[PDB]
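Trainee: This is the structure, below, for whatever I ask next.
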Amino acid sequence: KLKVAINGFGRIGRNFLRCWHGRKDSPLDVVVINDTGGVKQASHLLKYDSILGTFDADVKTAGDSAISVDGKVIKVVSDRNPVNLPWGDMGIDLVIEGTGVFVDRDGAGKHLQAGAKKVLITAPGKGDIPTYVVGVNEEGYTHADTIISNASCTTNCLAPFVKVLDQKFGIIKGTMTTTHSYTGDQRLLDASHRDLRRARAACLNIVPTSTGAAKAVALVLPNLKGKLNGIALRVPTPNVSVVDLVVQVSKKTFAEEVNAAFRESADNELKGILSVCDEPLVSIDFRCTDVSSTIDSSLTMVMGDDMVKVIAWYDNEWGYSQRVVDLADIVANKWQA
Amino acid sequence: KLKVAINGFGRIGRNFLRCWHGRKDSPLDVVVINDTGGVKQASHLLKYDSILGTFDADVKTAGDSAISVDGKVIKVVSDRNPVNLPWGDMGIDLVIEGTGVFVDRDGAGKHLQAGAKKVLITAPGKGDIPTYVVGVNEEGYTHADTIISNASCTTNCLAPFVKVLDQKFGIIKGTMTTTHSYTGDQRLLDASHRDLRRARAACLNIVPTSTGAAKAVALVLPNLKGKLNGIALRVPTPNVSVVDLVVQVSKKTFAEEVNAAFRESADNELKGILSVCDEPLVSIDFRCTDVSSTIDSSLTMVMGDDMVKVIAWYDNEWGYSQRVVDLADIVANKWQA
Amino acid sequence: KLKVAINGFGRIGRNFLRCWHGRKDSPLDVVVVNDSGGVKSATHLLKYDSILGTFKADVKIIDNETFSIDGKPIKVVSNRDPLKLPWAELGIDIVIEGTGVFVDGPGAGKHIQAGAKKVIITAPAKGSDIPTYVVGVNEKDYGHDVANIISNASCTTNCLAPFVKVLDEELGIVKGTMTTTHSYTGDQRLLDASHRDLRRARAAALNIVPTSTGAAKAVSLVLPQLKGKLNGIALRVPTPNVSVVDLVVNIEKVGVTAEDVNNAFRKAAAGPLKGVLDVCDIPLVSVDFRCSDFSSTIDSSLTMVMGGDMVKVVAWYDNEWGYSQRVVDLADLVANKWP
Amino acid sequence: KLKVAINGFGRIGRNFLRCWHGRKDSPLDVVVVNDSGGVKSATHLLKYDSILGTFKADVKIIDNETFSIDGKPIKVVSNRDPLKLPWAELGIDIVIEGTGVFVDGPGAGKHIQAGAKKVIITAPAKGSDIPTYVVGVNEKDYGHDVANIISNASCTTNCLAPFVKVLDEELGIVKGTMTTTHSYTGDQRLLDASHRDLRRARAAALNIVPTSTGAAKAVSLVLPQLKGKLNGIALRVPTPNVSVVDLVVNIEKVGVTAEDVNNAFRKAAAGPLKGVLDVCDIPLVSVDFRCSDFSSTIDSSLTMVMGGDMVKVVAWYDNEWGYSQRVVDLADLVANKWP
Ligand SMILES: NC(=O)c1ccc[n+]([C@@H]2O[C@H](COP(=O)([O-])OP(=O)(O)OC[C@H]3O[C@@H](n4cnc5c(N)ncnc54)[C@H](O)[C@@H]3O)[C@@H](O)[C@H]2O)c1
Ligand SMILES: NC(=O)c1ccc[n+]([C@@H]2O[C@H](COP(=O)([O-])OP(=O)(O)OC[C@H]3O[C@@H](n4cnc5c(N)ncnc54)[C@H](O)[C@@H]3O)[C@@H](O)[C@H]2O)c1
Ligand SMILES: NC(=O)c1ccc[n+]([C@@H]2O[C@H](COP(=O)([O-])OP(=O)(O)OC[C@H]3O[C@@H](n4cnc5c(N)ncnc54)[C@H](O)[C@@H]3O)[C@@H](O)[C@H]2O)c1
Ligand SMILES: NC(=O)c1ccc[n+]([C@@H]2O[C@H](COP(=O)([O-])OP(=O)(O)OC[C@H]3O[C@@H](n4cnc5c(N)ncnc54)[C@H](O)[C@@H]3O)[C@@H](O)[C@H]2O)c1
């Protein structure tokens, strides 16, 4: 219903719109997309995922500048500058930075200059930029929050339940890492890049790196300041990743209890946000899964009743896309205008 | 010099003999090999690694039942039963279980029945079976230790330096995991196996699993009883792996100091056993590396001056093979007979 | 509507059962599974696919000899012995060789002795005693009591046979030698390991593998007018699964375009070989055909001509999914040929 | 012994410099590198290869505009502007296009205006104005001041050209249409991403890619007697880095065996095309040829005949390593052709 716009049409926005069309009563409405690619090119592209596969809905280029989605036409634009983009023209309520380049307040500001109402970001807002997360700060979302972001799917996976865990026993501290799958942030072959690791081919190489999660959790949970500083392991898969973490909780306990509380939360509020998996399952067993998190209760363990190893997966985009969905819906909430 | 024999000629024994021929003054001498495969088949096989590549030495089937190594002929046998194997025939001093099936005392005992002097094992001795590790228990090796094993390369990587770390600050506890690469222990495609995870194709799928390391370290270090219980992550690479671990040490400190002590140890005794890597490096940057361990001092960190995240790599076989080499040499040591 | 039992629950059989439950009105009743792997594992295995994923419906485990799917229960056996399978007890009309073991007639007849009515081989019979029946090819030429144990060679073959037949039929093909791009399989070695064929013995995930395929014969088998007309070798790509082949042939026509043929291609594919055959036009790559019931999908922008008659062709197939459907509808025909 | 500067430090240029320092008596002096990537990174990049690994000797970084290798220092530039490269200052005789950008003559001549003496294109010239010189092919036919900016098409081409030439030479080839198995490269998309060609635009690591190659023309370019004689399309395997092709051709001979040819194959490969060409006999797979200086390696057990003259052939090559060596010895010849 609400007029939406996506920008920097990465696989992120692709899966995103795939969910949006697949979304049951999407209260939102994307109307245009920007990315360097072309109309039929992008249409073909999105028409076939390399993980889900083809789109279970005809998408043709309805017009040479727009594409249909079973008749649902959406304008396709291509530029590297938000001011060149029909925000005030199309009266765009919301632009979605997928380029990853407008990690600044200013970057989003360009869209507002071209006539954007609000700007949301799939990336960790580089600098003092708010990021709302379902079951986390989503209530802190105000309509005054016109410029807010979303950190890496990795982060968002961790945030809520580890919050509850600090709320369950009280996590004194504990750092992590993630089996993160590679991406465009890592050059296909060994090509020059800001990060040598990211510069590496890595198609056949595990990449050690980091993520703002180490602080993004402290970001979303100022309470969690410094209690965790985890790094990122870009793994040679293209897919959904799982996360490692051992924490130091204040209250002593056993893993199974933590797992039970996990299920409980995945019923009370983490329902739909979180799942608890107990079967022997691997990355394949978590695809197109809408719960941001899949607790491997079957394997989570605790050392000294305080040092709590945990296993839970998260889809590189699909789950993240769903996060984008419902946060955008929350934006449609508190949307008197 | 000492007459050696290898059994179950997995890629393990392949890389092993590749090092042995490449070994500078190998005081040992393999004379025969068993594995289900055939003579020219295996010769061709070993002649070309999929990681190092071809063998930098002509190997032909010197005889229809044996193969040369630049003229160094070694008998090739093929059977599933040690009693069918020329131990008392060839007067074999030592058989090397590579089959992984004789994880029992009894399994090795079969070779001794066919006339083996001692039996060494590339695998974690399933049950009460001694495993010696360089710089770890290798001194505890006695000539009376005729039946001793060697746990997974993963384990052996961890043991020595974490020992020193408990010897450096005093590791109260702390569990781990490893970016272990898949193997034959996991079915190429989704084929039936004892472990569903191991049963999984996993060619494109990270596998969560475990390893005796969680106890093998407590095994080799009874002092380390329960101080660590780490799991295994079989990653979709075929290659050298790296290890994750955060520990709880008694003495407070900072990572850089730990790294320095790491270098120091990799000079005093962990020299050749261990390296300290500070450059941004990935699995490719650790192949044919003889130090069992490559400390990523550049990335190791500590939480609360006690919770010590660490990064260090280990070659699936090559390094492990080297471990086999020098332990076998130690067997040639204390070898009055 | 007719008793069936899979003999060997290969990934092939997994996809097969996927299609069977995914079948509209499957005239056949797969009731018991053979694989020495434990029912809980099995249920897991099929319940968690790699190439496409979890069964898109429930699977449960009734008594751990005999699990269920969406309430519909399925027996399971677990053996390598043919006679030790309750073909007689379970009254199974048809054996589904999902092991490739009994590439011999006698090996299959063993299960018949164990009380089976018929056997189908989901593979090329190493002998010749067994009719390697193919959809759109000899499926019509199948007869009941006419070697009630019939065979079915590799997808590789089946993908190629029918349309190239139609090609030498409408246009006439002098000869030709194909070459596919097969995706690694269990016979290949995830890592260099003890194995007969030196090639697939290597670490599969990291090596294209030069091998051959019985197809070049199987096609001449099913097409005796193709006897010694086709050769071609199997290229085994370290990709999960996205079978695809190319072949240049000398046509017996005047030397016509390839375009016109692509027209005729899709025509027959839209004509007698509806559903069986596809000739797509969109420029697409491997993943662009996952889980496609078409035994083959040609793209026109690929197939071309060298010397008028020297003409090239490209098309794709899923070594199981399509092959699975092939098993399905042949058995269904068999069921029609069944009394 | 002659000034050189790589223009664009592609992985190609990385392997190239590996060979250059790995060269016995390289008559050429690569002194400065072009790539807008920072010298510390560069040093790292070359110092840490994937396909084979770290330089098997020291590499250091003297002043971070200008690093070193084993004491031997190397300047570096970092730009996309041709004129902004000190070809004139550094007095560089030869430009090594390692970007594929200036597939045009003029694009290369830009660097000449920036003070270069000659340009070589490590790629197929999109135009035709540039001599796509090839070892064992037209390398002898190269002349100084004869378009001192000459080109060199893909390894793909160069692998095929010379020996197939010798084949139509000793036996005569009517025609034929090849098809390779190229491995993904930077032009391909690690993940489905905005890109011109729909095919290589897809996630490379998980898709065989149907594409074509300028080779079928380049061969006709270098072999005008092959004008319109060869076609063939590029198959892009998500393989790490191993290049290999097949092709069936109709010979102009009586219809001889393939065996005899394999003999003649290795003969010429051992004859005029020593080092350049290989015809191996061991049944081998992709990895079995890593870092092999042979522009091509045939395996006899593969190449075959369909119709006497309808004859198949298989051989391999490293898209860079061999190609690198090609760049090396051509420049060395150029150096001999140099005053
Ligand atoms: N890998 C994931 O699924 C994932 C998960 C977490 C966060 N993210 C975020 O998603 C973004 C990357 O998306 P992706 O992983 O699909 O990669 P991607 O490279 O496919 O996305 C970027 C796309 O935008 C285009 N683009 C770049 N700069 C542009 C500009 N100035 N204007 C217009 N288009 C431009 C690129 O050409 C490309 O098509 C980043 O913001 C990243 O932080 C990605
Ligand atoms: N991935 C590794 O390199 C690694 C890590 C640590 C330890 N190990 C140990 O190495 C062994 C596996 O070696 P691999 O990883 O090279 O796998 P592998 O499967 O290649 O090794 C087993 C080999 O032995 C053969 N074999 C099996 N049973 C046999 C029998 N009864 N008699 C004779 N031959 C037999 C198999 O056919 C195969 O060739 C196990 O014991 C494992 O614990 C391997
Ligand atoms: N790969 C394909 O798509 C394809 C196409 C054509 C032909 N085939 C034929 O299908 C066979 C199996 O297909 P796959 O690729 O899934 O192979 P697979 O090895 O995965 O299937 C065999 C399965 O059955 C088990 N098994 C082996 N022998 C058995 C026996 N005697 N009784 C019961 N179970 C037994 C194996 O342990 C394994 O679990 C191959 O051997 C091949 O001849 C397969
Ligand atoms: N892949 C092969 O083996 C092969 C074989 C034949 C032809 N080629 C040609 O070689 C070119 C590069 O080879 P590659 O596969 O290593 O590609 P690549 O993209 O890895 O190499 C180009 C590198 O140079 C940089 N670059 C791009 N434009 C530049 C410019 N104008 N000035 C300076 N640096 C620039 C890129 O950012 C990248 O780091 C290709 O474009 C292709 O035309 C390569």
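Start at 1 and count along the chain as shown; that gives each residue its number.
Method of determination (from the header): electron microscopy, 6.3 Å.
Even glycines carry a Cβ here, placed using N, Cα and C.
From Swiss-Prot, for reference:
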- B:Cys153: active site, nucleophile (ACT_SITE)
- B:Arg11, B:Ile12, B:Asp35, B:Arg80, B:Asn316: NADP(+) binding site (BINDING)
- B:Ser152, B:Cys153, B:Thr154, B:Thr183, B:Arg198, B:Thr211, B:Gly212, B:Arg234: D-glyceraldehyde 3-phosphate binding site (BINDING)
- B:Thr36 to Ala (Swiss-Prot position 101): Reduced affinity for NADP, and slight increase of the affinity for NAD (MUTAGEN)
- B:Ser192 to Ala (Swiss-Prot position 257): Reduced affinity for NADP, and slight increase of the affinity for NAD (MUTAGEN)
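What's the neighbourhood like for each of these?
Mentor: Around B:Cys153 (active site, nucleophile), the same-chain residues at least 6 positions away in sequence with a Cβ under 8 Å from its Cβ are B:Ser292, B:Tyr314, B:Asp315, B:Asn316, B:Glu317, B:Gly319, B:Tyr320, B:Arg323.
A helical conformation is recorded for B:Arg11 (NADP(+) binding site) in the three-state DSSP classification.
DSSP assigns B:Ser152 (D-glyceraldehyde 3-phosphate binding site) to coil in the three-state reduction, placing it in neither a helix nor a strand.
The local packing around B:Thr36 (mutagenesis position), expressed as other Cβ atoms within 10 Å of its Cβ over all shown chains, amounts to 15.
Other Cβ atoms within 10 Å of the Cβ of B:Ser192 (mutagenesis position) number 17 in total over all chains.
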Trainee: Can you tell me the CA-to-CA distance separating B:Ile12 (NADP(+) binding site) and B:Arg234 (D-glyceraldehyde 3-phosphate binding site), as a whole number of Å?
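Mentor: The Cα atom of B:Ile12 (NADP(+) binding site) is 17 Å away from the Cα atom of B:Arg234 (D-glyceraldehyde 3-phosphate binding site).
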Trainee: By a simple count, how many Cβ atoms lie within 10 Å of the Cβ of B:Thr183 (D-glyceraldehyde 3-phosphate binding site), its own Cβ left out?
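Mentor: Excluding its own Cβ, B:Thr183 (D-glyceraldehyde 3-phosphate binding site) sees 18 Cβ atoms within 10 Å.
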Trainee: Can you go through the binding-site residues B:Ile12, B:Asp35, B:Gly212, B:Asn316 and pick out those with a C-beta less than 6 angstroms from ligand 3?
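Mentor: The binding-site residues passing the 6 Å Cβ test: none.
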Trainee: For B:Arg198 (D-glyceraldehyde 3-phosphate binding site) and B:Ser192 (mutagenesis position), what Cα-Cα distance in Å is obtained after rounding to a whole number?
Mentor: 9
Trainee: Where the distance is taken from Cα to Cα, which of the recorded positions B:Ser192, B:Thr211, B:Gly212, B:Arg234 turns out closest to B:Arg80 (NADP(+) binding site)?
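Mentor: Comparing Cα positions, the candidate nearest B:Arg80 (NADP(+) binding site) turns out to be B:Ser192.
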Trainee: Go through B:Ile12, B:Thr211, B:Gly212, B:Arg234, our binding-site residues, and report the one whose Cβ sees the most other Cβ atoms within 10 Å.
Mentor: B:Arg234
Trainee: Would you list the binding-site residues among B:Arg11, B:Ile12, B:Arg80, B:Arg198 that come within less than 8 Å, Cβ to Cβ, of chain C, in the order they occur in the sequence, writing 'none' if nothing qualifies?
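Mentor: Contact set vs C: B:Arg11.
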Trainee: Given that the record lists B:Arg11, B:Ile12, B:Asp35, B:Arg80, B:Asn316 as binding NADP(+), what is the largest C-alpha to C-alpha distance among them, in Å?
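Mentor: This binding site's residues have a maximal Cα-Cα distance of 25 Å.
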Trainee: Sort the recorded positions B:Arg11, B:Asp35, B:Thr36 by C-alpha distance from B:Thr183 (D-glyceraldehyde 3-phosphate binding site) and give me just the closest.
Mentor: B:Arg11
Trainee: Taking only the Cα atoms, work out how far B:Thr154 (D-glyceraldehyde 3-phosphate binding site) lies from B:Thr36 (mutagenesis position), in Å, as a whole number.
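Mentor: Taking the Cα atoms only, B:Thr154 (D-glyceraldehyde 3-phosphate binding site) lies 26 Å from B:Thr36 (mutagenesis position).
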Trainee: Looking only at Cβ atoms, how many others are within 10 Å of the one on B:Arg198 (D-glyceraldehyde 3-phosphate binding site)?
Mentor: 19
Trainee: Going by DSSP, is B:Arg198 (D-glyceraldehyde 3-phosphate binding site) sitting in a helix, a strand, or coil?
Mentor: helix
